[PDB]
Amino acid sequence: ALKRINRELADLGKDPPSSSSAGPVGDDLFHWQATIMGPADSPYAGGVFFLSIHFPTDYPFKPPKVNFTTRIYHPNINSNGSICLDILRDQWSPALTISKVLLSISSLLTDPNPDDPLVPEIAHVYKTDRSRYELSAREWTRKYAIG
Amino acid sequence: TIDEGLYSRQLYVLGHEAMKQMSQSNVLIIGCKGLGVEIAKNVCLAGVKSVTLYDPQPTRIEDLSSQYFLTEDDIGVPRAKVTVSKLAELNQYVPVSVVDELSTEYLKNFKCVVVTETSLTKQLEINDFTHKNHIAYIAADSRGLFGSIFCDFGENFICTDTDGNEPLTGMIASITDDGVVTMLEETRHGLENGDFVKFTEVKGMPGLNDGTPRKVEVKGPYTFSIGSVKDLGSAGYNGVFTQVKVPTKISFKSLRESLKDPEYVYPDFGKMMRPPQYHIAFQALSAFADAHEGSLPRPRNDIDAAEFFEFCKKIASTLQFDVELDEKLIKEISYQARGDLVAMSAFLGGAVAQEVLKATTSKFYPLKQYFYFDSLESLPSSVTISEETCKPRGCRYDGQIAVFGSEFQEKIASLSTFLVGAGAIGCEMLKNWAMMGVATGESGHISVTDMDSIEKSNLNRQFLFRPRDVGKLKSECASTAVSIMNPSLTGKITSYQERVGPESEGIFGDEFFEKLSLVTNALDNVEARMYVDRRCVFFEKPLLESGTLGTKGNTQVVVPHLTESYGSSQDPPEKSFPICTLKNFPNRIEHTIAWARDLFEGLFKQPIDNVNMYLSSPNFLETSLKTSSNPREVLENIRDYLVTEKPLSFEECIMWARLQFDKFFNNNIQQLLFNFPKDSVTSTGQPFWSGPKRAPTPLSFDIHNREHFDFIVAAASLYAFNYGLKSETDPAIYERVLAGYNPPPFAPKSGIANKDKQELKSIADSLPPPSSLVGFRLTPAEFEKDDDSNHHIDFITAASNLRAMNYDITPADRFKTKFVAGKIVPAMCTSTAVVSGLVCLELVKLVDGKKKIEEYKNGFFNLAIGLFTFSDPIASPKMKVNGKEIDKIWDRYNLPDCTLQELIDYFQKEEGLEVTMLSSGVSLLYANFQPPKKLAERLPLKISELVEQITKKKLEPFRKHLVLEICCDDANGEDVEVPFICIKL
Ligand SMILES: Nc1ncnc2c1ncn2[C@@H]1O[C@H](COP(=O)(O)OP(=O)(O)OP(=O)(O)O)[C@@H](O)[C@H]1O
Ligand SMILES: [Mg+2]
Ligand SMILES: [Mg+2]
């Protein structure tokens, strides 16, 4: 619980994530605000995405609630920020660190999964008209993910 | 014709057919002492056709040790005549009668015969008749801390269900030509060798869809074998398999035959040589009673023990039992022959009642045949137990004094317990405490807390409540009922209506918790259990946890400085389906039920909350525009529910329901099939709609169809309830209104600056001002499964079945929908009785203050298979701190309310540890990585002031301590775990 959360926080402090920065909100250990940098080889390059992490009382025996805050044009992320990550719904086990979750989310941003999508229209655009998908992703990451 | 409003929780365990067959069975019960009355109570609550009682023996005082339907005004009256009246009130569908005399042929009128407190000759006489006429015969006995059960259901008993588990079903990836059936990825069928399965929806091998069961030869966790399917086809693609359960034939033996060669059931595997001893001992008890005018051996009497052991020797010689008799155990059975404990009575009554239900319903695997049990580890050792202390005193506790003595009775009478919850286990625990005489002394007291009220479905397993008590508080009714049972508990019981949690620490504080002796949990959720466990750990109080689930149950004991707490153990968590599965691609009825529940919440609850908050909070729009995830959604909901789609009559509600039908079952599916056509392929070339994804199809509204009409009715009624209109049920108005409906055109759309803020402002200014609407409130719909006239489960069932029709899933009925949507926990009265008995058997170990960890026993049982097991508690883990032994769980640091700097210096200088993190509650008070300015501002402040400043909340006047979690590093930099800190304010 608190001890595990502080161990994860110290580990993040000891070893910088480089591509991420997670920390408690104010002085609450059960509510974090993380930042993810758009990968270079992706339409979201040069963008900052803010995530809210809510640790459940039964952590690490229950998955943390990770939700995007910045709007993103991605097949697996819907308008409410929900992320289609298997390790956060039913594959969760008390052996996963927040750094692993952030790395998984960065990899998800690296390449979407349109075969099992969460936003069917974006997945269809991605599968059929790739150039329009790229243009829309760049427009969204320039309108919302910058400034 | 089952009254599902009362048997709701029991039907999820037994079923409709089982209860239908159970409601046509007669049960005769011979003997109306504690065990007999427990069996009769459980049977009456179960719902058998009728119960007949036979006990012409006049009441005596000692009988009150475990008979809770007897008062001291009934001395001299036959027990059955005074128990029938009180048993006739438990259930109104189960008449209860009394027979003055019992004849053999009369036994033909009954379906089951239970025998207690009867000599062995009469038992043989009854069984010789009930065996050859195919009548189930159960015989139960309880002597002190020993118990025996014997079941004989005939030579040709047919058991349809042998384990009580739901049939196994699963999805198939492929079936080869050799019968090798493979499950989907990371899916385990769970089948065992010898099972029978039937396949459906199989592509490429239609023959397997006929429905003929086939053998199972398990080959691995993911694949099994069914035999040869060469003729039907070469390979089968996809398909769903379902297990088939076949009836079993069980052959029992008569009592006369099974006396010589019994077949034992072992409730514990650590002591497997005992049942052969008990078999001789109980027969010797019967012979001794027959040789002394029915007088059992006197308590702790040596002459009677010697004579009883001689009888045991004679019996063991006559039966040619090649077993050496254990003198100590046999003499122990002799000593406690006159004992009558309510805990043993409850345990055996639950077991025997379950056996009766098995006999009547032909379900679950019965005991076969002898079941001998003992809890001899409960015998006190810190008090004197001799002939002088155990002699009867002419009081109602004679049956317990004869086992435990008068000194232990005085120990019990001064208990100060705390019971959390007043459900079924709470009622049983209160009954057991009333019978045992708990807290009847000068220093005794009982405190019971529960914030719920009595409902109709609770009366099926909570016997302290009556239909006239529906709608009242559980704790008050339970306290009054148990004060009626035991008049000495008048003024010794206090009932609260408070929920045990963080908000109730002002009542259950240090003063309250420091006077207790033990805490007993009767809760039904994990959060409250964890909270109570933490409180007991902090205050160092013994805790008794108990839980049931259908026919399964467990009991656990937590002892300070000896065993681990409740939170040190982890249970399998709940399974939540992926959001992408629920949203678009369901494949089971559970997914559609979850989607229907979400639809209900998002249609009738959230928009109403937003509308109400807008009309109350003066600055709600500004907060929502920068706080809520979708301000546009909130504004659209407010507009639609205030001006755009506000009904003025119920016809408009019907039109709205029709529009929502189009929205959710006809248009979204069209959009989905436009995005992913039925002939589309994935990136790897495989078809998209294959395997766990099923291709949907839009539904066209047909008024004649039942499901469409049900959805329309439920949705319109709920909308009218939201707007406070007048609902109706006549189909004529629905058919008239819906006839003249023109569906608005819909075509799926392929897609193809700061103006959005302008549109949001335009929407906002279109909304009416709060001032123009004063006192106008919309009633939200709060989900309530237990009421059948609010159209909640009706709406959920209709929506779930319509979405199942979309994806060609098999629809479920309202029963299963209520079970799934409501998260109903199956419950039984027998399991409650058994767990209460086990907990009250552990309570006497706790009272005696036993120190060794091998003397306590956590218990687990499953009554569907007749499994009982007992294991020692897990010892609390130790640790090394500064070269000293520290208990991980039950040790703490006691410090004054010193400054933060002084706390750090104390930890550095005394323990030789460097503090790196200090937190209290959910707040990070101090961390080694904080900027120096913050620390310099925080270091010289006291702990209480620091907590008040950081948490932005003053400490309550009743707060007397602070629990701080500290993480520190050793000199070398290695992490070391340390116990928590208890700052004394
Ligand atoms: N935190 C808590 N504090 C106090 N009492 C609680 C707490 N949580 C649950 N309870 C009480 O525990 C009892 C649990 O008993 P039980 O589960 O048999 O009843 P129920 O939940 O009302 O019924 P059912 O589950 O059959 O619908 C209820 O009285 C409930 O009020
Ligand atoms: Mg209730
Ligand atoms: Mg409950």
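Note that chain B carries Swiss-Prot numbering, so the residues on display, from first to last, are 14-765, 780-1012.
This entry, so its header tells us, was determined using electron microscopy, 3.0 Å.
Cβ coordinates are placed from backbone N, Cα and C, and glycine is handled just like the others.
Taken straight from Swiss-Prot:
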- B:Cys593: active site, glycyl thioester intermediate (ACT_SITE)
- B:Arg22, B:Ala437, B:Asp463, B:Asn471, B:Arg474, B:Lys487, B:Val513, B:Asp537, B:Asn538: ATP binding site (BINDING)
- B:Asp465, B:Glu468: Mg(2+) 1 binding site (BINDING)
- B:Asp537: Mg(2+) 2 binding site (BINDING)
- B:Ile592 to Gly: Strongly reduces enzyme activity (MUTAGEN)
- B:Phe598 to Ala: Nearly abolishes enzyme activity; when associated with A-701 (MUTAGEN)
- B:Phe689 to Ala: Abolishes enzyme activity; when associated with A-701 (MUTAGEN)
- B:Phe701 to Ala: Nearly abolishes enzyme activity; when associated with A-598. Abolishes enzyme activity; when associated with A-689 (MUTAGEN)
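Counting only residues at least six positions away in the same chain, the Cβ atoms of B:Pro705, B:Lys706, B:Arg707 sit under 8 Å from the Cβ of B:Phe598 (mutagenesis position).
The record assigns B:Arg22, B:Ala437, B:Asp463, B:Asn471, B:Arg474, B:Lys487, B:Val513, B:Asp537, B:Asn538 to the ATP site; their largest pairwise CA distance measures 25 Å. Using a CB-CB cutoff of under 8 Å against chain A, none of the binding-site residues from B:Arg22, B:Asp463, B:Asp465, B:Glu468, B:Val513, B:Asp537 qualifies. Each residue contributes its Cα atom, and for B:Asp463 (ATP binding site) and B:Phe689 (mutagenesis position) these two points are 53 Å apart. Note: the Cα of B:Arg474 (ATP binding site) and the Cα of B:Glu468 (Mg(2+) 1 binding site) are spaced 12 Å from each other. Contact annotation for recorded positions (B:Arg22, B:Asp465, B:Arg474, B:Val513, B:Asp537, B:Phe689) versus ligand 3: B:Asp537, each with CB under 6 Å from a ligand atom. Summary for the recorded positions B:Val513, B:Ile592, B:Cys593: the Cβ-based neighbour count within 10 Å is maximal at B:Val513. In the three-state DSSP reading, B:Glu468 (Mg(2+) 1 binding site) counts as coil. Think of the gap as 14 residues with no coordinates, bounded by B:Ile765 and B:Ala780; the Cα atoms of those bounding residues are 16 Å apart. Here the binding-site residues are B:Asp463, B:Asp465, B:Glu468, B:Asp537, and the one ringed by the most other CB atoms within 10 angstroms is B:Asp463.
A Cβ distance below 6 Å to any atom of ligand 2 is met, among the recorded positions B:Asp463, B:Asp465, B:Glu468, B:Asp537, B:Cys593, by B:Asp465, B:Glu468.
Checked against ligand 1, the recorded positions B:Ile592, B:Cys593, B:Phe598, B:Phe689 give no residue with a Cβ less than 6 Å away from one of its atoms.
Nearest by CA distance to B:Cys593 (active site, glycyl thioester intermediate), out of the recorded positions B:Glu468, B:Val513, B:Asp537, B:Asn538, B:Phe701, is B:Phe701. Cα of B:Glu468 (Mg(2+) 1 binding site) to Cα of B:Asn538 (ATP binding site): a span of 19 Å. Separating the Cα atoms of B:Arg22 (ATP binding site) and B:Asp537 (Mg(2+) 2 binding site) is a whole-number distance of 14 Å. A Cα-Cα distance of 33 Å separates B:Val513 (ATP binding site) from B:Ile592 (mutagenesis position). Neighbour density for B:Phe689 (mutagenesis position): within 10 A of its CB lie 23 other CB atoms from the protein chains shown.
In the three-state DSSP scheme, B:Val513 (ATP binding site) is classed as coil.
In space, B:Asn538 is the closest of the binding-site residues B:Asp465, B:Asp537, B:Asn538 to B:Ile592 (mutagenesis position), judged by Cα positions.
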